[PDB]
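Visitor: Structure in structure tokens, see below.
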Amino acid sequence: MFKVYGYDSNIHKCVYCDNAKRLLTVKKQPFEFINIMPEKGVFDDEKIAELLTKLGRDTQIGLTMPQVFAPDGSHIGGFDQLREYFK
């Protein structure tokens, strides 16, 4: 189950979510979504905090969404970056 760090609602846009979703489904792999903005304009301090630590030990260099994560490993990347993970 891949973890997608992005937005799944009317509180935020998301293009890669549409393709990335069918992407994993097409390859025949399960996954789970995660919204980093559970409010009309407020990110999730809980996930955001763990997100940074999950990334590494630096800062968010223009961190964009959606950001996927290994179902049981480490950060994989976005859509295209992940497509490489799926080959």
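If you're wondering, the header gives solution NMR.
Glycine is treated like the rest: Cβ placed from N, Cα and C.
Summarising the annotation, Swiss-Prot assigns domain 'Glutaredoxin' to 1-87 and lists sequence analysis as the type of evidence. According to Swiss-Prot, the mutagenesis experiment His12 to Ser carries the annotation: 70% loss of ability to be reduced by thioredoxin reductase. Swiss-Prot documents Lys13 to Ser as a published mutagenesis change and attaches the note 85% loss of ability to be reduced by thioredoxin reductase. For the mutagenesis of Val15 to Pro, Swiss-Prot gives this note: Almost no effect. 55% loss of ability to be reduced by thioredoxin reductase; when associated with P-16. The structure shown keeps the original residue. The mutagenesis experiment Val15 to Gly is recorded by Swiss-Prot, whose note states: Almost no effect. Under mutagenesis, Swiss-Prot gives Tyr16 to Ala with this note: 20% loss of ability to be reduced by thioredoxin reductase. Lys21 to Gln appears in Swiss-Prot as a mutagenesis experiment; the accompanying note says: Complete loss of ability to be reduced by thioredoxin reductase. For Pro66 to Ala, Swiss-Prot lists a mutagenesis experiment annotated as follows: 30% loss of ability to be reduced by thioredoxin reductase. For the published mutagenesis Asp80 to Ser, Swiss-Prot gives the following note: Increased ability to be reduced by thioredoxin reductase.
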Visitor: Compute the C-alpha separation of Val15 (mutagenesis position) from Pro66 (mutagenesis position), stating it in Å without decimals.
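Guide: With distance taken Cα to Cα, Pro66 (mutagenesis position) is 9 Å from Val15 (mutagenesis position).
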Visitor: Which one of the mutagenesis positions (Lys13, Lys21) has its C-beta surrounded by the most other C-beta atoms within 10 angstroms?
Guide: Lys21
Visitor: Please identify which of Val15, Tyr16, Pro66, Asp80 has the densest Cβ environment, defined as other Cβ atoms within 10 Å, among these mutagenesis positions.
Guide: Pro66
Visitor: In angstrom units, rounded to an integer, how far apart are the Cα atoms of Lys13 (mutagenesis position) and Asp80 (mutagenesis position)?
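Guide: About 18 Å separates the two Cα atoms.
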Visitor: Give me the CA-CA distance between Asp80 (mutagenesis position) and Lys21 (mutagenesis position), in Å, as a whole number.
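Guide: Distance between the two Cα atoms comes out at 12 Å.
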